[PDB]
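Worksheet for the structure shown next.
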Amino acid sequence: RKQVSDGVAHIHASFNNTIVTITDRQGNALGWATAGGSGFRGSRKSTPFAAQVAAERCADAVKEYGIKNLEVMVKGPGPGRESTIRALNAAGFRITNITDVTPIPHXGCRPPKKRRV
Amino acid sequence: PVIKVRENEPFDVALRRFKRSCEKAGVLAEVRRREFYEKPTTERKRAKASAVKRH
Amino acid sequence: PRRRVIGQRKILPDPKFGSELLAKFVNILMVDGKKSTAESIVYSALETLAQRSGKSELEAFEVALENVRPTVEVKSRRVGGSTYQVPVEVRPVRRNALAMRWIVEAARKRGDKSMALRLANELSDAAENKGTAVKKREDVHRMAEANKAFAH
RNA sequence: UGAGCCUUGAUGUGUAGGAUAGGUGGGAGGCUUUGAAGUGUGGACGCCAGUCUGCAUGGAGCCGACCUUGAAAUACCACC
RNA sequence: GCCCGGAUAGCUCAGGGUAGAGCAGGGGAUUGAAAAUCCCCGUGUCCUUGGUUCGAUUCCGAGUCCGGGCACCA
RNA sequence: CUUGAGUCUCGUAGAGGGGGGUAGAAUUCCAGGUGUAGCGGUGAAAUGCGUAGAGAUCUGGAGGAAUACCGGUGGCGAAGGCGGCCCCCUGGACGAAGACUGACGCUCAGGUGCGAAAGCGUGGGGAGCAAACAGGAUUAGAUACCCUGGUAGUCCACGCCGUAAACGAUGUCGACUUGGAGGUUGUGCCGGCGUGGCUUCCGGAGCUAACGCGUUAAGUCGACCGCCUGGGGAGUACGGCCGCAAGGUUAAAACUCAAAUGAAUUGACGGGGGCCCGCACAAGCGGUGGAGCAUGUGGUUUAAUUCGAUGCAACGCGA
Ligand SMILES: [Mg+2]
Ligand SMILES: [Mg+2]
Ligand SMILES: [Mg+2]
Ligand SMILES: [Mg+2]
Ligand SMILES: [Mg+2]
Ligand SMILES: [Mg+2]
Ligand SMILES: [Mg+2]
Ligand SMILES: [Mg+2]
Ligand SMILES: [Mg+2]
Ligand SMILES: [Mg+2]
Ligand SMILES: [Mg+2]
Ligand SMILES: [Mg+2]
Ligand SMILES: [Mg+2]
Ligand SMILES: [Mg+2]
Ligand SMILES: [Mg+2]
Ligand SMILES: [Mg+2]
Ligand SMILES: [Mg+2]
Ligand SMILES: [Mg+2]
Ligand SMILES: [Mg+2]
Ligand SMILES: [Mg+2]
Ligand SMILES: [Mg+2]
Ligand SMILES: [Mg+2]
Ligand SMILES: [Mg+2]
Ligand SMILES: [Mg+2]
Ligand SMILES: [Mg+2]
Ligand SMILES: [Mg+2]
Ligand SMILES: [Mg+2]
Ligand SMILES: [Mg+2]
Ligand SMILES: [Mg+2]
Ligand SMILES: [Mg+2]
Ligand SMILES: [Mg+2]
Ligand SMILES: [Mg+2]
Ligand SMILES: [Mg+2]
Ligand SMILES: [Mg+2]
Ligand SMILES: [Mg+2]
């Protein structure tokens, strides 16, 4: 539908789920996939295996765009931080840049109270 | 933690460099430390406890 | 056990084939300590399988055996009250033992006339991938690959 | 940017089968140096098996009835 | 009375050369349990009848029933 | 009279206090572009959000609150407490040399002032969090722990309140009495040699019931003040004073018990930690629980159904 040949992948990893989106440099999404959308429900949803499965599926879904170069920005502390980038590289892209862009307050707002479990 | 891959090095060395850069940056430590609110009294308590245990 | 000092027990070989594998097969098949009965049953089954397949008793037996050997099993592990189903590899000796146990158990549940007939039919079915032993192997394989995320 | 409206060019491998052949049809001559069998190459489409398609080299052949089908070969041609 | 759309599994339901997806229910790997996983299993003239066609769940007619807008409403 | 106490000259360090301005990161909301089937949450789920286009991603705007790294048993203050940067106003501490006054000092009933958080009144503000409240779970029940929301409050100005495990559970002031390892901040002489202030850890004599304290004393002494007299009743009732209220402060009696209590010792236990062993689990094989019969027991029946064992460690047991 269009040829961009170079985009960036956003990985949003948390303790419950990982979400991978692919966009061009200007920041317009082209396709996305999730660990929970790949048939992994519950505890199985929060494992590196599901993260790399989601990475492969998201790479497959964006096939029509002819991506050849790719940057990666990863945010969040989730378990799926390293399997996803490995699976993304193995799919045939060239990881030309890796960045951690997780947010950190410079004080900020008051976090929720502690769980008494 | 900004890692720009150089010329012809493999992916594994760049990934290891990025992991090391994120480890020395204290990213996950800060993220875990800001997850819940810890009272000032608890802060001082555990800081002093760490200090005395070290000594 | 708690010691890791146990040893391995030697086994007498097959009389007219010289294969330890068929001796262990007889041992698995044997019940109540009546070994001559088991030997006669297994010999009749091997003879009829060889005549109906034409290769021989030996490699036909091995070919039927190989279709039942598993390569991965599932073990339960407790972490937080809920048990994970970790997939683990299987040692070759355990593969042989599991295959022979499955074959014999499948043979015992059949509506045929004699035990040798049941064993021959089940062995041929395994050799051409239609017995219940291959079904159990497929069940184990699918269950193991389903819980592939827990494989650390 | 919607709806109808003409013209063109494509588009349509239940199973037969060389053939990704719809209903219908005057009907086996067109095509051909108005550079043609077969090619390198540009490209389309595609139940991806195969249909469609410019140029170049090349130089002038493919060809209708033929046996399988419910039917013939877009050989021109016309009805949907 | 007329017109407009429908009739497919036990339920919900998409679909001229076929009957299809999920859950319901049954057993077993399965553990003390709902999990949670694996394995299958059925679950059918595709409302009825008739009509074209090389055969129609598919196109056509007449019927049974559901819903909507109308009309008759003296 | 000058040694206690105070004034003056130069300087050092500091989240000490009051007022005003400003910067960056992030959460939330608002509008728009791309893009499509999930997101969120948990031990597992569900409530909740989403095809009316969410979550993800990019651009612009609004608003409030707190200041990552530095950061440190580091520093300042009588205590409560104080942390981005900048300016204005302002209190105390210490250091080196000299000069000045001349006992001007210490403690303090009643009195006065400051005093975390929650709370109260009036007027603003409201992003995040979150009593009460609502829903979803778990449970025998769950007015809780867990999940999704969420109002006072948290923030500002002024005025009340006057309480905390407001703790070093250690009142203030002064003198004397072996050592070691550090931290922070001044100063003299030549990286070494000294000399002041505050501060952390160990330890000697001594003291203590013991734990322990130990030149920053819980050691040896002097001055002044506050407080205690068995455990419940009770820091409660009545009265006085203070407050808008919540309540604060002063403070009994009848009745009842023979104890209540502190430190340490030996075990036992822990849904505390470390290391080990046993057919104790895990891997297998064969059984019991169902059927028929044998046998023992409980119960019921009988004139008697003789007596004993009767959790593991009694029940094919004395027999
Ligand atoms: Mg939370
Ligand atoms: Mg200052
Ligand atoms: Mg200050
Ligand atoms: Mg948007
Ligand atoms: Mg101080
Ligand atoms: Mg001053
Ligand atoms: Mg000052
Ligand atoms: Mg004088
Ligand atoms: Mg005084
Ligand atoms: Mg007083
Ligand atoms: Mg307050
Ligand atoms: Mg208040
Ligand atoms: Mg108020
Ligand atoms: Mg108000
Ligand atoms: Mg909240
Ligand atoms: Mg409730
Ligand atoms: Mg008090
Ligand atoms: Mg305090
Ligand atoms: Mg006290
Ligand atoms: Mg003293
Ligand atoms: Mg000491
Ligand atoms: Mg004492
Ligand atoms: Mg003293
Ligand atoms: Mg003293
Ligand atoms: Mg009172
Ligand atoms: Mg009173
Ligand atoms: Mg005691
Ligand atoms: Mg113990
Ligand atoms: Mg123990
Ligand atoms: Mg066992
Ligand atoms: Mg029995
Ligand atoms: Mg008796
Ligand atoms: Mg007796
Ligand atoms: Mg007795
Ligand atoms: Mg006995």
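Using Swiss-Prot numbers, chain C covers 2-153, in order.
Per the header of the entry, the method used was electron microscopy, 3.0 Å.
Cβ atoms are placed via backbone N, Cα and C, with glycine included.
For the mutagenesis result C:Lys36 to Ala or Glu, the note given in Swiss-Prot is Defective in ribosome assembly. DSSP classifies C:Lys36 (mutagenesis position) as helix under the three-state reduction. Taking all protein chains in view, 14 other C-beta atoms sit within 10 angstroms of the C-beta of C:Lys36 (mutagenesis position).
Annotation note: C:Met116 (mutagenesis position) sits in a helical segment as assigned by DSSP. Contacts of C:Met116 (mutagenesis position) defined by a Cβ separation under 8 A and a same-chain sequence distance of 6+ are given as C:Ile42, C:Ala108, in order along the sequence. Under its mutagenesis entries, Swiss-Prot includes C:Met116 to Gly with the note: Significantly decreases affinity for its own mRNA.
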